[PDB]
Amino acid sequence: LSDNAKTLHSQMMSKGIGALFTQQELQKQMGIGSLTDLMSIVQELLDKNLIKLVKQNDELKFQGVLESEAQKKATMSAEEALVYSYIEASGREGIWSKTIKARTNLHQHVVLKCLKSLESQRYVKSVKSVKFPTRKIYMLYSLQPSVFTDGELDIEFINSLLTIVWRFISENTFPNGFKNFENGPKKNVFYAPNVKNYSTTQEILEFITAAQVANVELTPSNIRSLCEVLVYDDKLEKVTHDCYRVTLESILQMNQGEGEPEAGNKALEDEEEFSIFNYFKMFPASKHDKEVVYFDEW
Amino acid sequence: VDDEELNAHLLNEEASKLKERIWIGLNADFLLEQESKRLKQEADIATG
């Protein structure tokens, strides 16, 4: 550039946190008309653009980066630095391809050659969302927003964390090995079930704090609440505050493995509804009206 | 195959760094673009 020292004046006024008072001082120093003319020239020299608001004029935004250069990445075209300036101020998540199609009413293959020519020098470093409605991608840097602690956590360690918190609440809110056999289960449960009768109340996050893998497992008591909602709508009752009560299906499908062997105690009553075990009907054997009755393709 | 050809493939070290100087002076931009392309790769394959 090198017009005058007002580039250094713009650097000194854009060093710190600036506002409209900085432009008030910049118009306050010298005579007003030459300052307005030369400031319009400096803003035409690839600098900060003004903002139309209730107030007069603002800066964009607080820093003195000044990196567009308008002619030099590989070739010369006055369309590429424009698109780079369009993706500078995308905001929190990014910008669509349909949004940049809607603005500037250009073609889509010029957007594709902008994609290629700016991917050739690493400014199209995108962040991917969990879902892809219209490719909400192509932000500047750092893959910052991520809409993702439990959302992008699919699938195997959600099941692993679910299994270990099920084990921990089953061993906390009930004793350890008294669910295996019926030889006096739990000893008049929790010693005449009065005032002991406790639960975790932030102790579950302490047990998570006892062991992690340090990738996404620092949960600020909100992903724990999401898994809490995920467990009380299937197999937990959870009377009002934090008392879980894991039971009424934990014992059967926990002690079915090496705790409920053959030659048991007594034969079961017909049609126990709370039971998923030993239901088979055919080697091939589906001749007559066996259990082939349900819903029959209405 | 000793017919003055097996004893005339390579010369000494002296008139070889001059050839290396010629090669690095001329065929330079392609080697710089290849090394910079490797640096571009090992930049942009770190994230996902």
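The residues of chain A that appear here are 11-157, 165-315 by Swiss-Prot count, in order.
Determined by electron microscopy, 4.0 Å, according to the entry header.
Placement of Cβ uses the backbone N, Cα and C atoms for every residue, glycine included.
According to Swiss-Prot, the experimentally introduced change A:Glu89 to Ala is described as follows: Cold-sensitive. Abolishes interaction with BRF1/TDS4. Here the residue is the original one, but Swiss-Prot notes a mutagenesis experiment at this spot, A:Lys135 to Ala: Cold-sensitive. Abolishes interaction with BRF1/TDS4. In Swiss-Prot, a published mutagenesis experiment is listed as A:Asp171 to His, annotated Cold-sensitive. Abolishes interaction with BRF1/TDS4.
Structural mapping of features recorded in Swiss-Prot.
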residue: A:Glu89; record: mutagenesis position; DSSP (3 states): coil
residue: A:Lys135; record: mutagenesis position; DSSP (3 states): coil
residue: A:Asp171; record: mutagenesis position; DSSP (3 states): coil
Spatial separation of A:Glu89 (mutagenesis position) from A:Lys135 (mutagenesis position) - C-alpha basis, Å: 20
A:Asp171 (mutagenesis position) to A:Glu89 (mutagenesis position) - Cα separation in whole Å: 41
Interface-proximal mutagenesis positions, chain B, C-beta separation under 8 A, candidates A:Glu89, A:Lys135, A:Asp171: A:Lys135
CB contacts for A:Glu89 (mutagenesis position) [other CB atoms within 10 A, all chains]: 12
Count of other CB atoms lying within 10 Å of the CB belonging to A:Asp171 (mutagenesis position): 10
